[PDB]
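Asks: Attaching a single structure in structure tokens format; questions to follow.
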Amino acid sequence: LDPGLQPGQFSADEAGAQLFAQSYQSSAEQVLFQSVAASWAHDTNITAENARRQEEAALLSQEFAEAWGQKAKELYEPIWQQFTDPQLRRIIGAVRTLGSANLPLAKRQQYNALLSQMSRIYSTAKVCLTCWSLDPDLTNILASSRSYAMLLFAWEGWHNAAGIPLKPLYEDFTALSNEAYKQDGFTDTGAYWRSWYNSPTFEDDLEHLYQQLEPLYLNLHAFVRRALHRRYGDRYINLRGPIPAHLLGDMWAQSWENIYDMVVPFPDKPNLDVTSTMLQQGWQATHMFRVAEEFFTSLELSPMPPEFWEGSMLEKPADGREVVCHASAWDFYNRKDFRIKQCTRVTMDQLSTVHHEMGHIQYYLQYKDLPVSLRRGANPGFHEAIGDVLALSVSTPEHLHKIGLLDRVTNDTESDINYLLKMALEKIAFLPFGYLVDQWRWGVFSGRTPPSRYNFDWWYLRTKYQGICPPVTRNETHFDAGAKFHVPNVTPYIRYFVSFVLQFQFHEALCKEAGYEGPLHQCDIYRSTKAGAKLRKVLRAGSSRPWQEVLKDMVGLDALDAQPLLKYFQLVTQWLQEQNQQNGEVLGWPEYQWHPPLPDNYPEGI
Ligand SMILES: *[C@@H]1O[C@H](CO[C@@H]2O[C@@H](C)[C@@H](O)[C@@H](O)[C@@H]2O)[C@@H](O[C@@H]2O[C@H](CO)[C@@H](O[C@@H]3O[C@H](CO)[C@@H](O)[C@H](O)[C@@H]3O)[C@H](O)[C@H]2NC(C)=O)[C@H](O)[C@H]1NC(C)=O
Ligand SMILES: Cc1ccc([C@H]2CC[C@@H](C(=O)O)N2C(=O)CN[C@@H](CCc2ccccc2)C(=O)O)cc1
Ligand SMILES: *[C@@H]1O[C@H](CO)[C@@H](O[C@@H]2O[C@H](CO)[C@@H](O)[C@H](O)[C@H]2NC(C)=O)[C@H](O)[C@H]1NC(C)=O
Ligand SMILES: *[C@@H]1O[C@H](CO[C@@H]2O[C@@H](C)[C@@H](O)[C@@H](O)[C@@H]2O)[C@@H](O)[C@H](O)[C@H]1NC(C)=O
Ligand SMILES: [Cl-]
Ligand SMILES: [Mg+2]
Ligand SMILES: [Zn+2]
């Protein structure tokens, strides 16, 4: 560790802890920048040399974290919890969490190499027939193809190509991660991840939320299953069993927006999937980001700085260079460089992804002047909700008309059901998946799910919550959890379940602040500087204050609450209930053992 980055001496009191955090801040930004920069160089250009530089940068970050983390303990272990400054407590509490820096050098290098290799495997995996990449090739097949056998080839090809080689690495990562955080006092890594929500009843609170939401999913599921049955037939769709996991428009069946055309209740109304209009009009990635930016500035939030436009990767490179295509938003911790890395495609759902990622950036811009340790969301779910809240306004037929994507504008009950059904395919359908992913990982980290049950327990949860089944037989050689980005990239997932609930609480509060007095699902906060000011207060707080208090200041309640989401979807919740009853649907999937047969000539005819 360079001398300038090493901790000096500070008094063993709160006045020295303050000077300690100031000196930490000075060197942490440099260490974070070199680490983020090296990660950027690798993720925008996957080479072996760039992976080596990233592992060396990660090793330096661990060296920094060890020195300052061990100094923080040395000086402040028994007095930091009593400091009068609540932000200083949060800073000290963060610095003294060493994580992977607890591992001995050899195991630090193992750990860093595992993260690098898992990242490379996921983002370079391909399905060969010439070969297809996940983004865009297989993504487009899952989204547009309606051939049961073709969707099967892409689904099976991807899960096999990405998951199988990851499993031995993921086992090793899990053990090292647990070893590291056990030295921080946590029973396992999952316990550390859950501690970010500072709620002793976190898992019970989540279970109570899902109990309120599950009936909406069950009715959406039964309605969609009927629509798929009408297209694929009784051989491939069981009206009393789980839906084959490759037929819902998305590689992970986590968003069903892509099958909207098969489920739209009233096709004679305006087409709310504006993808075809974006293409007809010649939209490109840069247009999508500028339209997103202008919504932010309409609220008097910040535009994207020049450093963002000059540094970001907004399309997949056409030099064929290997990149991490999964969309992400980057804080370089130098208060100047902020970037998005996205292999953007011209679709409506990608426009929503752009808003999601730009919401991450807006957070970074608003709290860039806080101490590095507090440059986070009030909790991780806050960070995930910002852009989605704006996208809720953008997707309204009224707003789409304003930006030229929906010429016809209608306000009738049928159009409302169409819109709420489309929104349910994006938001309700995701809820079981957003909930189950970290249930699986918490069980892996705790040891309830050993490697011998990785896939068994994954598909138990997928069926239990999503009511889907794999369309080909799986076994424990397969590692289908590993075929989902966040698992090999070690990104927690419960934040997305939290965000999908939270964003409707935000939406309701900002709509009220904007002076809107109509149906919640028709609210558009576009150009509301009052709504912008309320949102800005959240963003500028970072993690400096307990999220429960930040939430109460914003929405008037100190807890996650499903009522705004239920209120938003009320009309289609009632409509789906009635339709499924009239159609004599079985809610749920009582034939839980059912899997579809293989196509006659599979995979010969692809
Ligand atoms: C789409 O249309 C709905 C429904 O409009 C209402 O019902 C129709 C059958 C007609 O009779 C309309 O004349 C009638 O407004 C609109 O929702 C309605 O918006 C108005 C405000 O624009 C709401 O009235 C306000 O209500 C608050 C109390 O909540 C009062 O303080 C105000 O003084 C004002 O009266 C009305 O409650 C609301 N109705 C519902 C069911 O929410 C909606 O605005 C419209 N949307 C678009 C995008 O055009
Ligand atoms: C339209 C739309 C909106 C939002 C998403 C979000 C929610 C679902 C989840 C998913 O698609 O499963 N999702 C992402 O994954 C996005 N991308 C990660 C990247 C997080 C990351 C952290 C650290 C390092 C690298 C990446 C991020 O922005 O939160 C999807 C689609
Ligand atoms: C991808 O990364 C490699 C580094 O691993 C880059 O290769 C360097 O390119 C510069 C030219 O600007 C040369 O001077 C270096 O000698 C190269 N280094 C190595 C190890 O080959 C490459 O330029 C990157 N590609 C892009 C498009 O940025
Ligand atoms: C696991 O699965 C591997 C390949 O998948 C198999 O392919 C088709 C033909 C069916 O046999 C299906 O049931 C299988 O999933 C096999 O190579 C492997 O031997 C299977 N079992 C084990 C223990 O690895
Ligand atoms: Cl999280
Ligand atoms: Mg789509
Ligand atoms: Zn996000």
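We number chain A the way Swiss-Prot does; in order, the residues shown are 30-158, 164-640.
Structure determined by X-ray crystallography, 1.7 Å.
Here the Cβ of each residue, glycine as well, is placed from N, Cα and C on the backbone.
What Swiss-Prot lists as chloride 1 binding site is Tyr231, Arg529, and the listing cites experimental evidence. Under the heading Zn(2+) 1 binding site, Swiss-Prot lists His390, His394, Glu418. Experimental mutagenesis at this site is recorded by Swiss-Prot as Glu391 to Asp, annotated: Abolished peptidase activity, leading to increased levels of amyloid-beta; when associated with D-989. Among the features that Swiss-Prot reports, active site, proton acceptor 1 is placed at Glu391, with the record citing experimental evidence. Quoted from Swiss-Prot, the note attached to the mutagenesis of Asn445 to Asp states: In Ndom123456 mutant; abolished dipeptidyl carboxypeptidase activity; when associated with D-318 and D-445. In Ndom1234569 mutant; does not affect dipeptidyl carboxypeptidase activity; when associated with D-318. Here Swiss-Prot notes a mutagenesis experiment, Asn509 to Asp, with the remark: In Ndom123456 mutant; abolished dipeptidyl carboxypeptidase activity; when associated with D-318 and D-445. What Swiss-Prot records for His520 is active site, proton donor 1. What Swiss-Prot says about the mutagenesis result for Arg529 to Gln is this: Abolished dependence to chloride, leading to reduced peptidyl dipeptidase activity.
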Asks: Tell me which residues of the chain lie with their Cβ under 8 angstroms from that of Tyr231 (chloride 1 binding site), as long as they are six or more apart in sequence?
Replies: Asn413, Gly415, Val532, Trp581
Asks: Given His394 (Zn(2+) 1 binding site) and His520 (active site, proton donor 1), what distance in Å do their CA atoms have, once rounded to a whole number?
Replies: 17
Asks: If I take the Cα of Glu418 (Zn(2+) 1 binding site) as reference, which of the recorded positions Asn445, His520, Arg529 has the closest Cα?
Replies: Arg529
Asks: Counting other Cβ atoms within 10 Å of each residue's Cβ, which of the recorded positions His390, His520, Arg529 comes out lowest?
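Replies: Comparing Cβ neighbour counts within 10 Å for the recorded positions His390, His520, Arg529 gives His520.
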Asks: Using the alpha carbons only, what distance in Å do you get between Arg529 (mutagenesis position) and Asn445 (mutagenesis position) once rounded?
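Replies: Spelling it out, the Cα of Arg529 (mutagenesis position) and the Cα of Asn445 (mutagenesis position) are 34 Å apart.
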Asks: According to DSSP, which of helix, strand or coil covers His390 (Zn(2+) 1 binding site)?
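Replies: DSSP assigns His390 (Zn(2+) 1 binding site) to helix.
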Asks: Write down the Cα-Cα distance for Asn509 (mutagenesis position) and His390 (Zn(2+) 1 binding site), rounded and given in Å.
Replies: 35
Asks: Given the recorded positions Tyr231, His390, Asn445, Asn509, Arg529, return the subset with CB under 6 A from an atom of ligand 2, ordered by sequence, or none if empty.
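Replies: Only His390 qualify.
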Asks: For the mutagenesis positions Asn445, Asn509, which one has its C-beta crowded by the most other C-beta atoms within 10 angstroms?
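Replies: For the mutagenesis positions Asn445, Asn509, the Cβ with the most other Cβ atoms within 10 Å is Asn445.
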Asks: Please identify, from the recorded positions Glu391, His394, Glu418, the residue with the sparsest Cβ neighbourhood, meaning fewest other Cβ atoms within 10 angstroms.
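Replies: Output over recorded positions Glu391, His394, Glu418: least Cβ neighbours within 10 Å is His394.
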Asks: Among the recorded positions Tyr231, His390, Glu391, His394, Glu418, which have a Cβ atom lying under 6 Å from any atom of ligand 5?
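Replies: So the answer is none.
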